[PDB]
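> Provided herewith is a single structure, encoded as structure tokens, for subsequent inquiry.
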Amino acid sequence: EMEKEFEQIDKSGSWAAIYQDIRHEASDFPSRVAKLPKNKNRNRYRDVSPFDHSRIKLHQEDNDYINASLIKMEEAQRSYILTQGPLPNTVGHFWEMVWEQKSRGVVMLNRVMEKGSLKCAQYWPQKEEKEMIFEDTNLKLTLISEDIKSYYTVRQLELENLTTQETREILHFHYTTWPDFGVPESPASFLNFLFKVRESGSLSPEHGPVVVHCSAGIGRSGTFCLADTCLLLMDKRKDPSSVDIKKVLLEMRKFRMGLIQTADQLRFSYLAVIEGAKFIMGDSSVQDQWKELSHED
Ligand SMILES: O=C(O)COc1cccc(Cl)c1
């Protein structure tokens, strides 16, 4: 059981040690396309690249490259696209990807500005009456509605293919109180947020994969899909002891490098899964307690 493993590592203070064993066992696959000189301005960080085998390709003849990976969790029947925060010159590529992959949800785990620096381009509209047009990819994006909670925001967006006049509704889930290289206030507000994404249908197999990002798309983004996948596996087998979070994280690291960036993100992931297991194990009321503790009202 992970809860016992949790106490052993906590009492022995071994998080930095567990974390280094994961770093050392992690997959290394080629990322040749990311490193082509024509793609240097498509990468936010020189040291965070998609592997060639799992990279998302844009359907455009000129240049198919975006810093985005498909993470396919076969047993859980869940897919995720993990990506960087869009750059000023890749906002059009970002929405082209959302369109082409048939995604229903975008999960954003960072603020546009953190620690006095820009972590992400402002890639969605701030007011209903001021829509965004991406000339390079022929898409229009309108803000339909915005629901603000204390520490996250849910936006309904309309994406229009200007080439075919097709429209889709995209849900933007914005977690607004999670610091870079840090961990949420408590497992409670993070779990409340993850359950809200699930409730929307955005993670369901009748849609394309959810798009998840932070600044690099590996740390905070990693924590989100590790907790979701672990809870679904636990669900699927109704056995908390059957789930090894270290093995799931290594399986995810076959698809994108660096998922979970610090030992505290790793400890946070264990905590989130352990608390989440209360619900998965048949205590429905725990979901209402999370909503209370998160103080979203
Ligand atoms: O997602 C996080 O919390 C941390 O991830 C990173 C942020 C910026 C740069 C790099 Cl290399 C990683």
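Chain A uses Swiss-Prot numbers throughout; the residues present, in order, are 2-298.
Technique stated in the header: X-ray crystallography, 1.9 Å.
Here the Cβ of each residue, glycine as well, is placed from N, Cα and C on the backbone.
Pulled these features from Swiss-Prot for this protein:
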type	residues	note
ACT_SITE	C215	active site, phosphocysteine intermediate
BINDING	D181, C215, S216, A217, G218, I219, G220, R221, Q262	substrate binding site
MUTAGEN	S50 to A or D	No phosphorylation
MUTAGEN	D181 to A	Substrate-trapping mutant
MUTAGEN	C215 to S	Catalytically inactive mutant; abolishes sulfhydration
> Using Cα coordinates, what distance in whole Å links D181 (mutagenesis position) and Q262 (substrate binding site)?
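Distance (Cα to Cα, whole Å): 10 Å.
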> Looking at the recorded positions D181, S216, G218, which sits with the largest number of other Cβ atoms within 10 Å of its Cβ?
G218
> Measure the Cβ-based neighbour count of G220 (substrate binding site), defined as the other Cβ atoms within 10 Å of its Cβ.
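There are 24 such Cβ atoms around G220 (substrate binding site).
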> Quick one: of the recorded positions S50, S216, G218, flag those whose CB is under 6 Å from ligand 1, and say none if nothing qualifies.
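Within range of ligand 1: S216.
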> Largest pairwise Cα distance, Å, within the listed substrate binders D181, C215, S216, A217, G218, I219, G220, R221, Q262?
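Those residues reach a largest Cα separation of 12 Å.
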> Cβ within 8 Å of the substrate site centroid (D181, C215, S216, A217, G218, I219, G220, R221, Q262 excluded): which residues?
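Checked against the 8 Å cutoff, the neighbours are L110, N111, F182, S222, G223.
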